Amino acid sequence: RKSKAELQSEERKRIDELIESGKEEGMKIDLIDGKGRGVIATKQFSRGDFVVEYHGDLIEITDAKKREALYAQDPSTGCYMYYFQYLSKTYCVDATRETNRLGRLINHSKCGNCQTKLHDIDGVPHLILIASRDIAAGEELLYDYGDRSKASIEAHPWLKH
Amino acid sequence: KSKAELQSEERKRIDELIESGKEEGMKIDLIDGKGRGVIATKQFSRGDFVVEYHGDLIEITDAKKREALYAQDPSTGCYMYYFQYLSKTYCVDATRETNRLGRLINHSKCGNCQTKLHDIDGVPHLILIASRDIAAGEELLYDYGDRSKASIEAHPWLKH
Amino acid sequence: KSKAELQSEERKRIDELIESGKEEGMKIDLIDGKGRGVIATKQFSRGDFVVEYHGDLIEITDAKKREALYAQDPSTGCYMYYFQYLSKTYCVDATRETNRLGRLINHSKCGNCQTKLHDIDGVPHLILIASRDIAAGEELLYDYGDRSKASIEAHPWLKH
Amino acid sequence: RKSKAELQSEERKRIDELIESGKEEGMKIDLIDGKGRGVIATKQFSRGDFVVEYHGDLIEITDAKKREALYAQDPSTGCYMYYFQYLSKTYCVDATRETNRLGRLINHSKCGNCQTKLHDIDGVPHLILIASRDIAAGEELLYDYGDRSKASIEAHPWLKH
Amino acid sequence: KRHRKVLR
Amino acid sequence: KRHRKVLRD
Amino acid sequence: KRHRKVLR
Amino acid sequence: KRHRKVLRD
Ligand SMILES: Nc1ncnc2c1ncn2[C@@H]1O[C@H](CSCC[C@H](N)C(=O)O)[C@@H](O)[C@H]1O
Ligand SMILES: Nc1ncnc2c1ncn2[C@@H]1O[C@H](CSCC[C@H](N)C(=O)O)[C@@H](O)[C@H]1O
Ligand SMILES: Nc1ncnc2c1ncn2[C@@H]1O[C@H](CSCC[C@H](N)C(=O)O)[C@@H](O)[C@H]1O
Ligand SMILES: Nc1ncnc2c1ncn2[C@@H]1O[C@H](CSCC[C@H](N)C(=O)O)[C@@H](O)[C@H]1O
């Protein structure tokens, strides 16, 4: 039929379009016991499928650390900052501000069903969540927040699992 | 006194007030644009116990059940106060009309009370503590904490 | 018809029921233990317009002034109806004796009318709509909503 | 000094003995221009003094409504029905029938010299007129009839006074 | 056209 | 004491 | 249409 | 204190 190259190209274009449109289908917000709000799948996702972008304010590490030192003065702020490496620098998606975007509401597990990856579009990095296994309708979406800090775990013991 | 001694004395005052349900130094008033509110009738000092957020303590299954029912009746107000305790979601549902005053206190992000979780031998309570000296005659206010887009769209007073 | 057409037709009917003020299907009667009240003289179906709560529309600060003056004369009677509109508190002060019937409708927590806000060109009106089918001869009743400990002590019928 | 209990019992004794005797001393009938009959004080009364009972047929609401509808058929009847609430029910002292009693003959004024009060003797309610101030001999006795309804005040404009 | 007397 | 009539919400 | 109260 | 969400290579 088509070559691997053609299939990969057409797949990447579909992902680019989902990122650009901000379409966030197949998900609903629910209250999750012990976790606050979370996001539930309303349809099946297959392993490797695009689930959602982790969408918010893209900023650089120095700016992020400054914002965070201010947030730390107000214990009510909550933790919505997602730091990552892109090429030879470090960036952050700061999703502290409440929006209708769902990525920022997804909770943590070390044995979840989503994996975050970098998807750049013409030199602009995007953090996207991909299904790491098939996901059933009704499942809570979960991924590994990746914070191994002793101090973080002491204050947020749910990070342990 | 040591920190521990001061903490024990505070815990004891708070436990006594939770027990008695005494709600002195407050009254209900109509506040323009807010419905009822609660106003101080005496000065409160920073750190003082003000009131318990008192209602039906329930877990998440019942809270969700009740939410779904309340949502079907537009005349029903919003009195459900959610919190985390021992890795579970709890809710003080103060929807039923009672004589208790915590349920009537209005919202501000720059108010004069702060809600704390206070545990008595494994039973959680939500209590309001004065975050600054509170003048006689001024409205009691605390941060409701719902910052969600879905809520602020419908209730813009949440933004301030 | 489109939704827009159905909505505008509905709005116009309610606007016109308000503006004409005919107050059909009701009569004053003496009601045991309640003073005067209002009885249905026709069937009302659930959802039907019953009557406006008609009187003098004022803002909250003037309402508070009038309350204090009325309280000077225990014979006055309580005909003031507080409500919220566009982030402000208003009151329909129906103290003055007119030919309008809404002001004469008595209280129940198991009544047959529900009060709703209906605005016309930025002017708010309070209207009563049937909350169930009402048979001819039934007394019209709605929940006055005043739950204050003090009001209930002075007016024990508020409890039911 | 007299105790509060003595004062209350002595107060009730004055009132209840005047109610029961019904002699209605210190008053006379006269003709008052534009009012019909009225009642004139022939002695001084002091503030708080019992003046006279509003005396007639004590009836409950169903009979009152029945009687109203009958009286309404005859313009000569006049308006002598005095409604009040007692123990969560509506009662009426219907003084329509002509008798020698004077309470039924007292005319209306919003700023009169008597106030009607509900007074219970051994579980039987009575409507009594009490002096709201010192009353001089020669005064017409007057109290507020209490009917402020638009229909009444437009048909009986003296109710506005 | 009747009025009443009413205790207030 | 006076009571009121009030529409909640 | 409803908001919550939420401990933060 | 706070936690973070962190991705690395
Ligand atoms: N596995 C878990 N257990 C308990 N809380 C969790 C969790 N994973 C995420 N959270 C909560 O979610 C926060 C990250 S943002 C995720 C959305 C959040 N639950 C909300 O309602 O706004 C964490 O700081 C913590 O409050
Ligand atoms: N800052 C504010 N501005 C406007 N309304 C407010 C407010 N804070 C609280 N409220 C109102 O109070 C409700 C929460 S319950 C607080 C008591 C309520 N005012 C009452 O009379 O029953 C809210 O849903 C909203 O109706
Ligand atoms: N359920 C009830 N029981 C007893 N009195 C009631 C009542 N509901 C209303 N009322 C009376 O009606 C007043 C409100 S205005 C309603 C009209 C009034 N009954 C009148 O004749 O003018 C109340 O203050 C009280 O006097
Ligand atoms: N202030 C007033 N001015 C004119 N008529 C009055 C009045 N107060 C009472 N009345 C008259 O008295 C009636 C109530 S019964 C009072 C006794 C009556 N005047 C009589 O002669 O039998 C009223 O309906 C009215 O006819």
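Sequence positions for chain C are given in Swiss-Prot numbering; the residues included correspond to 234-393, in order.
When the header is checked for method, it gives X-ray crystallography, 1.5 Å.
Cβ atoms are placed via backbone N, Cα and C, with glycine included.
Pulled from Swiss-Prot:
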{"type": "DOMAIN", "residues": "C:257-378", "note": "domain 'SET'"}
{"type": "BINDING", "residues": "C:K267, C:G268, C:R269, C:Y312, C:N339, C:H340", "note": "S-adenosyl-L-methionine binding site"}
{"type": "MUTAGEN", "residues": "C:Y286 to A or F", "note": "Strongly reduces affinity for histone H4 and abolishes methyltransferase activity"}
{"type": "MUTAGEN", "residues": "C:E300 to A", "note": "Strongly reduces affinity for histone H4"}
{"type": "MUTAGEN", "residues": "C:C311 to A", "note": "Strongly reduces affinity for histone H4"}
{"type": "MUTAGEN", "residues": "C:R336 to G", "note": "Abolishes methyltransferase activity"}
{"type": "MUTAGEN", "residues": "C:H340 to A", "note": "Strongly decreases methyltransferase activity"}
{"type": "MUTAGEN", "residues": "C:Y375 to A", "note": "Strongly reduces affinity for histone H4 and methyltransferase activity"}
{"type": "MUTAGEN", "residues": "C:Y375 to F", "note": "Alters methyltransferase activity, so that both monomethylation and dimethylation take place"}
{"type": "MUTAGEN", "residues": "C:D379 to A or N", "note": "Abolishes histone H4 binding and methyltransferase activity"}
{"type": "MUTAGEN", "residues": "C:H388 to F", "note": "Increases affinity for histone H4"}
{"type": "MUTAGEN", "residues": "C:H388 to A or E", "note": "Strongly reduces affinity for histone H4"}
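The structure, with features from Swiss-Prot marked on it.
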residue: C:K267; record: S-adenosyl-L-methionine binding site; Cβ contacts under 8 Å, 6 or more apart: C:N339, C:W390
residue: C:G268; record: S-adenosyl-L-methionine binding site; Cβ contacts under 8 Å, 6 or more apart: C:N339
residue: C:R269; record: S-adenosyl-L-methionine binding site; Cβ contacts under 8 Å, 6 or more apart: C:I261, C:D262, C:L263, C:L337
residue: C:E300; record: mutagenesis position; Cβ contacts under 8 Å, 6 or more apart: C:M313
residue: C:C311; record: mutagenesis position; Cβ contacts under 8 Å, 6 or more apart: none
residue: C:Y312; record: S-adenosyl-L-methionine binding site; Cβ contacts under 8 Å, 6 or more apart: C:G288, C:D326, C:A327, C:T328, C:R336
residue: C:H340; record: mutagenesis position; Cβ contacts under 8 Å, 6 or more apart: C:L374, C:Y375, C:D376, C:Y377, C:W390, C:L391
residue: C:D379; record: mutagenesis position; Cβ contacts under 8 Å, 6 or more apart: C:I385, C:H388, C:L391
Got a sec? Which of these mutagenesis positions, C:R336, C:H388, has the most Cβ atoms within 10 Å?
C:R336
Please list, in sequence order, every residue of the chain apart from C:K267, C:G268, C:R269, C:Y312, C:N339, C:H340 whose Cβ lies within 8 Å of the Cβ centroid of the S-adenosyl-L-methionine site.
C:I264, C:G270, C:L337, C:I338
Looking at the recorded positions C:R269, C:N339, C:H340, C:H388, which ones have a CB within reach of chain A, meaning under 8 Å Cβ to CB?
none
If you count Cβ atoms within 10 Å of the Cβ of C:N339 (S-adenosyl-L-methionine binding site), leaving out that atom itself, what do you get?
18
Which of the recorded positions C:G268, C:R269, C:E300 have a Cβ lying under 8 Å from any Cβ of chain F?
C:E300
What recorded positions among C:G268, C:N339, C:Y375 have a C-beta sitting less than 6 Å from any atom of ligand 3?
C:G268, C:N339
Relative to the Cβ of C:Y286 (mutagenesis position), which residues of the same chain, six or more apart in sequence, are found under 8 Å away?
C:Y314, C:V325, C:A327, C:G335, C:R336, C:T348, C:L359, C:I360, C:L361
For C:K267 (S-adenosyl-L-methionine binding site), what is the secondary structure by DSSP, using just helix, strand and coil?
coil
Pairwise C-alpha maximum, in angstrom, for the residues (C:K267, C:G268, C:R269, C:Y312, C:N339, C:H340) that bind S-adenosyl-L-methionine according to the record:
14
At a 10 Å cut-off from the C-beta of C:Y375 (mutagenesis position), count the other C-beta atoms across all protein chains.
23
